[PDB]
Every structure is written in C-alpha cells, then in structure tokens.
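Trainee: Take a look at this one; I'll ask things after.
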Amino acid sequence: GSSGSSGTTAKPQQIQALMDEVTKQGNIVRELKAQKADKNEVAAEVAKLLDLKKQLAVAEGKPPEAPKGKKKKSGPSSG
C-alpha cells in the first residue's frame with residue numbers, strides 16, 4: 001500500500017475537493033431512494049450531505065444554510 005503522505009492540505013485547495021463531493025453526494029442520495037435503499041443506508045449519506053453543503057459554503061465564506069431553515073442559525077465563532 002501507500003505509506004508516507006497523502007498530499008498537502010490547503011484552504012483554497014480542500015474547497016475544490018468538497019465541491020465535487022457536494023455534487024456526487026446529491027446524486028448518490030437520489031439513486032439510493034430510486035432503488036428503495038434501506039432507510040438506514042440512506043440516512044447515512046443524508047446526514048453527510050447536510051454537512052458537505054456547509055463544509056463547502058463555510059469554507060468559501062458564505063454562512064451554512066443561514067437564511068435557509070430556522071433551526072440552523074448563523075451561530076458565529078467566538079474563540
């Protein structure tokens with residue numbers, strides 16, 4: 001197998017990787033329901049998706065579903 005390092009990490013870099021995930025995910029979830037996938041199997045991806053949207057938007061700068069949804073509040077960082 002591969003040992004040592006798996007590339008380098010960056011702010012503007014990881015983003016490019018996420019974007020792809022947001023797309024692929026959305027699809028994976030669509031097919032899951034289209035094939036009557038197990039409620040458990042689907043849920044798994046579901047949650048992940050909701051996270052991707054954030055890890056993507058936030059990274060860029062936009063707030064995570066700030067305006068969308070009531071429960072999800074801006075909740076800024078303090079430190």
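First residue shown is number 1, and so on along the chain.
Quick check of the header: solution NMR.
Each residue, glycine too, has its Cβ placed from N, Cα and C.
Swiss-Prot lists these features:
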- 14-70: domain 'WHEP-TRS' (DOMAIN)
- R30 to A (Swiss-Prot position 857): No effect on enzyme activity (MUTAGEN)
- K33 to A (Swiss-Prot position 860): Strongly decreased affinity for tRNA (MUTAGEN)
- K36 to A (Swiss-Prot position 863): Slightly decreased enzyme activity (MUTAGEN)
- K39 to A (Swiss-Prot position 866): Slightly decreased enzyme activity (MUTAGEN)
- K53 to A (Swiss-Prot position 880): Strongly decreased affinity for tRNA (MUTAGEN)
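How buried are these features, and what lies next to them?
Mentor: Under DSSP, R30 (mutagenesis position) is assigned to a helix (H, G or I) in the three-state scheme. In this view, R30 (mutagenesis position) is surrounded by 10 other Cβ atoms within 10 Å of its Cβ, with every protein chain counted.
If you take the C-beta of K33 (mutagenesis position) and look for same-chain residues 6 or more apart in sequence within under 8 angstroms, you find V42.
Following the DSSP three-state reduction, the secondary structure of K36 (mutagenesis position) is coil.
Same-chain residues at least 6 positions away in sequence with a Cβ under 8 Å from that of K39 (mutagenesis position) are not found in this chain.
DSSP assigns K53 (mutagenesis position) to a helical segment in the three-state reduction.
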Trainee: To the nearest whole angstrom, what is the C-alpha distance linking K53 (mutagenesis position) and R30 (mutagenesis position)?
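Mentor: The separation of the Cα atoms works out to 16 Å.
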Trainee: Go through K36, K53, the listed mutagenesis positions, and name the one with the sparsest Cβ surroundings, counting other Cβ atoms within 10 Å.
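Mentor: It is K36 that, of the mutagenesis positions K36, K53, has the fewest other Cβ atoms within 10 Å.
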